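Before any comments, here is the structure.
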Amino acid sequence: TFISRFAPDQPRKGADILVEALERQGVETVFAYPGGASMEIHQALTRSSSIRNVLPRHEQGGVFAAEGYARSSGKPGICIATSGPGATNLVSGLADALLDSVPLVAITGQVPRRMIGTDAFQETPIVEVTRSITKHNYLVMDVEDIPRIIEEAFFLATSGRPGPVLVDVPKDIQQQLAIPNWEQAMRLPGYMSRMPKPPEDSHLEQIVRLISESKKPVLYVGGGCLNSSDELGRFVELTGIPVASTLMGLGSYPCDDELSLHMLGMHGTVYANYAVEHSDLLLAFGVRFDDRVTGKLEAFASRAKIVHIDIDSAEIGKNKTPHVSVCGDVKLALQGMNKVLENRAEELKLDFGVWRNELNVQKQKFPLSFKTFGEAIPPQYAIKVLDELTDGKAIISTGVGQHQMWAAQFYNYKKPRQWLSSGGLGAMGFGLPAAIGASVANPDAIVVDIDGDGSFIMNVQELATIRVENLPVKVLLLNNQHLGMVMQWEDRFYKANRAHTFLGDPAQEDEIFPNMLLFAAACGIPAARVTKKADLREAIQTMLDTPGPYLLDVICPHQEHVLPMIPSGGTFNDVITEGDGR
Amino acid sequence: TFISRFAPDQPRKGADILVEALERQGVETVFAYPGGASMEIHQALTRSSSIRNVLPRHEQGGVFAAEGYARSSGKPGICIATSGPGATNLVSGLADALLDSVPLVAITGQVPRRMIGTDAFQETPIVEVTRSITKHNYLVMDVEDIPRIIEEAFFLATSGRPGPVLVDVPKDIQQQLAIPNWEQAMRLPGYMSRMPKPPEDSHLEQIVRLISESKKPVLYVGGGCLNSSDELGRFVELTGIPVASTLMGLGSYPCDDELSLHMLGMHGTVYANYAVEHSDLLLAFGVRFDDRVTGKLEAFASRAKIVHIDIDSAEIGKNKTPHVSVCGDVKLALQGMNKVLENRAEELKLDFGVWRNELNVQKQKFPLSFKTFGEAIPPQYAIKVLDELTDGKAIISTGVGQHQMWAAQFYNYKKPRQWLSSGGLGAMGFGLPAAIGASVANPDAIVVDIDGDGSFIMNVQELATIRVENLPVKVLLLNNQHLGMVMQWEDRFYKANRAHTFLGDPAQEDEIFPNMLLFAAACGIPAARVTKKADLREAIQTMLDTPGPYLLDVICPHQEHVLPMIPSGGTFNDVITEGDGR
Amino acid sequence: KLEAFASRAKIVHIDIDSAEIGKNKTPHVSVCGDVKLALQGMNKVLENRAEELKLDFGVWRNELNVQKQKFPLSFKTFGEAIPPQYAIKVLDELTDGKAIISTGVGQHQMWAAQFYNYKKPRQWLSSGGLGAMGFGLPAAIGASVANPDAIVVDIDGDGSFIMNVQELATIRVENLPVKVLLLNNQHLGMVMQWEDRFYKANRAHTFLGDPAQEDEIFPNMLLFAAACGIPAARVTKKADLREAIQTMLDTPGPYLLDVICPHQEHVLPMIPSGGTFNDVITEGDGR
Ligand SMILES: Cc1cc2nc3c(=O)[nH]c(=O)nc-3n(C[C@H](O)[C@H](O)[C@H](O)COP(=O)(O)OP(=O)(O)OC[C@H]3O[C@@H](n4cnc5c(N)ncnc54)[C@H](O)[C@@H]3O)c2cc1C
Ligand SMILES: Cc1cc2nc3c(=O)[nH]c(=O)nc-3n(C[C@H](O)[C@H](O)[C@H](O)COP(=O)(O)OP(=O)(O)OC[C@H]3O[C@@H](n4cnc5c(N)ncnc54)[C@H](O)[C@@H]3O)c2cc1C
Ligand SMILES: CCCOc1nn(C(=O)NS(=O)(=O)c2ccccc2C(=O)OC)c(=O)n1C
Ligand SMILES: CCCOc1nn(C(=O)NS(=O)(=O)c2ccccc2C(=O)OC)c(=O)n1C
Ligand SMILES: Cc1ncc(Cn2c(C)c(CCOP(=O)(O)OP(=O)(O)O)sc2=O)c(N)n1
Ligand SMILES: Cc1ncc(Cn2c(C)c(CCOP(=O)(O)OP(=O)(O)O)sc2=O)c(N)n1
Ligand SMILES: Cc1ncc(Cn2c(C)c(CCOP(=O)(O)OP(=O)(O)O)sc2=O)c(N)n1
Ligand SMILES: [K+]
Ligand SMILES: [Mg+2]
Ligand SMILES: [Mg+2]
Ligand SMILES: [Mg+2]
């Protein structure tokens, strides 16, 4: 039974109604940057003893933190911003959450209702702007609609295929006195009627039939399996089917496991892409057949019967047409199939040992590899050392680029929601704020931001947030003084012609610029720099052992190329296994 | 006669066509951050020997720099971004340019045409997102449309009421070989038919008639007069009518001049607001009657015949209904009236000396003022010292907040386009990037960013840009360890109840956090901190005399309130003249 | 009710629009493409493996034939009054099922779909998704222009017919051999039917005649045709119906036959909106 700070017959500001509405949703943390149109809400937050605000230094840092909070917990991330420039600063975060299907509730303050449309002070039509980059949005036009809309916003953001929901609240609504009704019904008749039914036995039995008739099955696992860790593991035990994950599905199945084919796709392992290429049965669970994964669609799993289980019916048949499909929760589908696979285990002598052996040969002949040049630090090796010293139990947020791929390749995530990374949009400056949200959601966990020097500096101001909030965020900065991935594409497609990809100072080429150690020192965060590979292990150990925030500046050669690589729109036969920028 | 780097019959990439299109517009500088969807464009830029790229460390820094470039020169600002996260990072800048009517051309890369709408890698529907926050936007669907669209984009951005125009260019279009036609006609028949005619003598004579029949005339000057400095000055000489400017119109008429009433509005001078309040003739030239200026509309210039000259017909009669209006260029209107006022000078014995004397009494009894507490540095005084040491000839960019108002109040701008500030949207983090664009456009000028500690840290990463580009940008940081303006509103409307407005470290309250000196040192930028008022003059002098970039950290008391203040939606009788947070 | 529709069946869906596959019901097997090409591909397989696949659904077909025997399409004949179902059945016989049929929307639309056996596609022209009244007569015009040598008949209701009655002028001017079989019940039939079953037969603006002269047929559709120089006639007795339709067909050029029908007729059988097969209604009218 919920307890309000107000009497049931006592009028109160809309802002106080809005905050209590969040309290009734179980919200414990918000990421809010104060402004004129949202001052009432901020005043109401201070009256709440259950909701804590983490003040960012930029709204983009705020919304990215809410994403990290959401991705690392499964809870919806909540960020609050003011009108105008505050609201527009959320846009990259909203788009990011929509593409990666992250549950997010964003509340923006707005000018008074009568002032809307008059080009008023700090006014943007944020609902118009964000309509195409959110799952849904609202413009509250009356104080009595606040309880209903907030409830609908959280329901829409967390149910079905998760996504961002924005609620725009005019300032006069926040100031109006009213008595809220919490027993009101949601106005979502269309959405609720299209909510997927629990998976029928008819479809589940069809899948099990295909499994027993296959000889080269492959699991194609993605972000939709992040809540099905136990069920997926049980499924693999009963079938023995090897598992290949997407960038978004890392950790759903243990990467260090014997049946793990690791990541597939453009920068996936050779044996993972091989498995899909030669499979006769593709079990696509919680994926959306992205172009980074498939390449040329007609060549992707061309010899396989495709099974697709997605909670979004619009995804089923979008890029590739499945022979068998299930529209519903993959968690429930796995549970249903596990019961059948267990009761008919003796009847179904499932043994794909020959197929698994064939893949093990590919894993032996084409493993993930890297070179060690003298005493220079291989970024791949640095991440591998972090894995060992954290025992693969750390929460890892990254930026976007070469370091992002290496963090996905050379760290073996044992559980889901350890891996926090911008996949669909691929937004730089995501790593540091996401680590903040993750550390807030997981106070006792080891949180490490594996970042690049280009992505790190984009939201470097959030270092202030980290110190003020006393968050034990570790920053493993892989510094190559360049925009790595773009530089890599320059080497292969533009004859290594440099077009604004150097991030240092041309006046002092060999000097590391900027000095990231001084950024950390500015915010009272202890830092160090390692250059020699021999000193790397002790340096990372120091970063972990030192209580509180820490920045380790790891200097890396910029000639490194991410391998292997399947060219955009290419096939498995177009895979590149050797080459760099030397 | 323009000279191309290609033969008239030689096929070339769309990216090369796009860059030459910019060259034919006289573009010398762009602000571009490279990404996959815009790599072709960046490759094409390196082949250009006339166009220089300033690489920012964040796209928001890039677009804000393009604004500073535009505001300080009158030329269109050009920024280029990649698809997805790059494009969404421009949004705050686009909205900012639209509200302040700043000429801006933003070019974004886009995924291949066939890939659009499929939730592809790094894809955002940027045209949908930015439709309501740009003057116009385009999606190029064929390489042959590039010359026409680019020409239209620059025409729309710079003609009539200036504004931002976004052009989205799919990657396959950039790669396609074609022979461009530069002799093609623009498809803007509606827009060009609605372009205001040159002002008729009929309307101009009506205004002159009103002037000769008035006894208390006041000039209400805004951003529309930024190109009419000479004409406005001539007008004032012939009439003797006192001048009151908006936040956007500072410098159009010399602030240090005898007939200058300085700024009016919410934080305008008492005598400026008094003049408008008791005027019988209000000459509204290049303004839009914003709520920051008028307050309660029915009380604004209630006893005055209102003359409104605006190039946007949609602005004439929007908030207040004018008795006399002219839809056209205020520059041309001034020229027409000056000829009449000169030829009929003896006939029209214009003398508003009695009215001017009445205002001089108000200027004597209610001047701009501030207190000096011990050795603590008054921010108002710091800005006043900067004025003296730069002889009022410096280019000033600011953030948003208390320091923004003091920079507008206590610096006397002698010419237009010295004052660069976000007025309509009021976006924080604008100051530093805008100074960058201004310094690029004006290499020999004194560029100073008067910033607050909250606004400064938002785009602090652009310090790297400043050092790399070797720009003589001076940073006058007014550090009060708080969000000043919000804190001020807390004191007056919420019983000084603090709601996340402290920017320092609560663990070390008296320690200045963060250490901004170390941010500058990280980017190799010389810096210093002044705390005692006695040492302030020498410190600012050092900042100016030291060649290259410089950061001066000025410590200020956070108890200061911006005065005078007319409450939002209030009248002149509601003006507040005394009070702070002590 | 979707959950009850083909609940015991494995569903195969072949559609050229991928957005349709899985929209309402989730298929076990699907093909996104031209059904014409899919049929061609399957026919080759079904022919080459005919001996291997001893396909025989004779038992299932026999089970359905029993249902076809016990629950066939039916109608009553009251005295000499003309059953609309019968009128359409006579048209079928006299045109040998080779005529192009356009209709309006309502009861007559359903009877035209039930009691005429179309032998080829594109004989049946009717507004299905939107169900727009006033469609019949103009559609017949377009059909007659596209098919100059065909027998084009507009089976219309008095409500739908009058909505675009002005196109009678078009028919005469263009000299199109459009036949109009007007089923006149003086009411909006289908709405009237729903009134009888869901609103206790409470009439809410469903009568199309003149309340001052209830038993007089209003309006006089014969005079609409005469206004546009189109030969017309009216039949009331069922005995005279066969000769009347024959006259309509044999008379060269446009023709309007005004068939007077009892308004108490209900379209059967009927499954209520959002209902299941067990909710099917087989008997009842408005008498
Ligand atoms: C620089 C860079 C390189 C990249 N290269 C690669 C690469 O090499 N390999 C790679 O895989 N990715 C790569 N990506 C990431 C890629 O762009 C996509 O983010 C990713 O491939 C798509 O993830 P997904 O297919 O698992 O589906 P997601 O984006 O994670 O979406 C989840 C899907 O499952 C469904 N779903 C959600 N919940 C449920 C549920 N409970 N039950 C059933 N279904 C559910 C959803 O409807 C959705 O369709 C890269 C990204 C970047 C920035
Ligand atoms: C914290 C803060 C406090 C503020 N307080 C104040 C304040 O106290 N006082 C104040 O004045 N502002 C204040 N503002 C700024 C305010 O919000 C607006 O930006 C400003 O008042 C509007 O400027 P403007 O009226 O001159 O018109 P602008 O926004 O500058 O637009 C120019 C107008 O002139 C027209 N125009 C353009 N070119 C021409 C031409 N060639 N010929 C004719 N017409 C043309 C345009 O159509 C347009 O209508 C504040 C902003 C902030 C962030
Ligand atoms: C220098 C003064 C600017 O500072 C502020 N102005 N301000 C307000 O002006 N608040 S307000 O309700 O009356 C308002 C009125 C009209 C248009 C917009 C607003 C608005 O909500 O802007 C945030 C407001 O809330 N703050 C903090
Ligand atoms: C780790 C690989 C990601 O790096 C890159 N991918 N990439 C591309 O993939 N370029 S691309 O034309 O073929 C493309 C194809 C499909 C969808 C989107 C795009 C696109 O333009 O994204 C920028 C591209 O241009 N870069 C730099
Ligand atoms: C905001 C933004 N801008 C541009 C890009 C495009 N982009 C860019 C510019 C990358 C380089 C990132 O540089 P980094 O130093 O942070 O990391 P790496 O050196 O490991 O690549 S990665 C990539 O795809 C992006 N994803 N997001
Ligand atoms: C991006 C953004 N967020 C919030 C606001 C709202 N806002 C905020 C938070 C201000 C305080 C600025 O703090 P500062 O330290 O930079 O400057 P002052 O201390 O002089 O006010 S000013 C103001 O109106 C804004 N204008 N822009
Ligand atoms: C233009 C329009 N209005 C209303 C309807 C709704 N409606 C109406 C009013 C029908 C009655 C049609 O009357 P009718 O005389 O033409 O045919 P029947 O008597 O055989 O029903 S059928 C039906 O569903 C419609 N389909 N189209
Ligand atoms: K930043
Ligand atoms: Mg790098
Ligand atoms: Mg401050
Ligand atoms: Mg009828």
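Note that chain B is numbered according to Swiss-Prot, with residues 86-667 shown in order.
So this one's X-ray crystallography, 2.8 Å, going by the header.
Placement of Cβ uses the backbone N, Cα and C atoms for every residue, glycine included.
According to Swiss-Prot, the mutagenesis experiment B:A122 to V carries the following note: Reduced catalytic activity. Resistant to imidazolinone herbicides but not to sulfonylurea herbicides. Quoted from Swiss-Prot for the published mutagenesis B:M124 to E: Reduced catalytic activity. Resistant to imidazolinone herbicides and reduced sensitivity to sulfonylurea herbicides. Mutagenesis annotation in Swiss-Prot: B:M124 to I, described as No effect on catalytic activity. Increased resistance to imidazolinone herbicides; the structure shown retains the original residue. Look at Swiss-Prot and you will find B:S186, B:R246, B:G308, B:331-332, B:349-352, B:371-375, B:395-396, B:414-415, B:508-509 tagged as FAD binding site. Here Swiss-Prot describes B:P197 to S as a published mutagenesis experiment; the accompanying note says: In csr1-1/GH50; resistant to sulfonylurea but not to imidazolinone herbicides. For the mutagenesis result B:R199 to A or E, the note given in Swiss-Prot is No effect on catalytic activity. Resistant to imidazolinone herbicides but not to sulfonylurea herbicides. Look at Swiss-Prot and you will find B:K220, B:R246 tagged as (R)-imazaquin binding site. What Swiss-Prot records for B:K256, B:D376, B:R377, B:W574, B:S653 is chlorimuron-ethyl binding site, and it gives experimental evidence as the kind of evidence. For B:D538, B:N565, B:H567, the entry in Swiss-Prot reads Mg(2+) binding site, with the evidence type experimental evidence. Looking at Swiss-Prot, you'll find the mutagenesis B:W574 to L noted as follows: Increased catalytic activity. Resistant to imidazolinone and sulfonylurea herbicides. Among the mutagenesis results in Swiss-Prot, B:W574 to S has the note: Slightly decreased catalytic activity. Resistant to imidazolinone and sulfonylurea herbicides. The residue drawn here is the original one. One mutagenesis experiment catalogued in Swiss-Prot, B:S653 to A, is accompanied by this note: No effect on catalytic activity or sensitivity to herbicides. Experimental mutagenesis at this site is recorded by Swiss-Prot as B:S653 to F, annotated: No effect on catalytic activity. Resistant to imidazolinone herbicides and also slightly sulfonylurea-resistant. Here the residue is the original one, while Swiss-Prot reports the published mutagenesis B:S653 to T with the comment No effect on catalytic activity. Resistant to imidazolinone herbicides but not to sulfonylurea herbicides. Record note (Swiss-Prot) on the mutagenesis of B:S653 to N: In csr1-2/GH90; no effect on catalytic activity. Resistant to imidazolinone but not to sulfonylurea herbicides.
Feature annotations (Swiss-Prot) mapped to structure.
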residue : record                         : Cβ neighbours (10 Å)
B:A122  : mutagenesis position           : 26
B:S186  : FAD binding site               : 24
B:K220  : (R)-imazaquin binding site     : 21
B:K256  : chlorimuron-ethyl binding site : 24
B:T331  : FAD binding site               : 26
B:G350  : FAD binding site               : 20
B:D376  : chlorimuron-ethyl binding site : 21
B:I396  : FAD binding site               : 23
B:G508  : FAD binding site               : 24
B:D538  : Mg(2+) binding site            : 27
B:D538 (Mg(2+) binding site) to B:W574 (mutagenesis position) - Cα separation in whole Å: 18
Rounded Cα-Cα span from B:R246 ((R)-imazaquin binding site) to B:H567 (Mg(2+) binding site), Å: 37
Distance-selected mutagenesis positions near ligand 3 (C-beta under 6 Å), from B:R199, B:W574, B:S653: B:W574, B:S653
Distance, B:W574 (mutagenesis position) to B:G508 (FAD binding site) (CA atoms, angstrom): 19
B:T331 (FAD binding site) - helix vs strand vs coil (DSSP): coil
Minimum Cα separation from B:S186 (FAD binding site), reported as the residue among recorded positions B:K220, B:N565, B:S653 that achieves it: B:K220
Conformational class of B:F374 (FAD binding site) under the three-state DSSP mapping: coil
Residues from B:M124, B:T331, B:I396, B:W574 facing chain A - recorded positions, CB under 8 A: B:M124, B:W574
In three-state DSSP terms, the structure that B:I396 (FAD binding site) belongs to: coil
Candidate nearest B:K256 (chlorimuron-ethyl binding site) in space, where candidates are the recorded positions B:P197, B:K220, B:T331, B:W574 and distance is Cα-Cα: B:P197
Distance-selected recorded positions near ligand 10 (C-beta under 6 Å), from B:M124, B:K220, B:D538, B:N565, B:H567: B:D538, B:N565, B:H567
Under 8 Å by Cβ from B:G371 (FAD binding site), counting only residues of that chain that are 6 or more apart: B:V306, B:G307, B:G308, B:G309, B:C310, B:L311, B:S313, B:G334, B:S337, B:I394, B:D395, B:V415
Neighbouring recorded positions, C-alpha within 10 angstroms of B:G350 (FAD binding site) - of B:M124, B:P197, B:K220, B:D376, B:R377: B:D376, B:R377
For B:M124 (mutagenesis position), the one of B:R246, B:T331, B:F374 that lies nearest, given that the binding-site residues are compared by Cα: B:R246
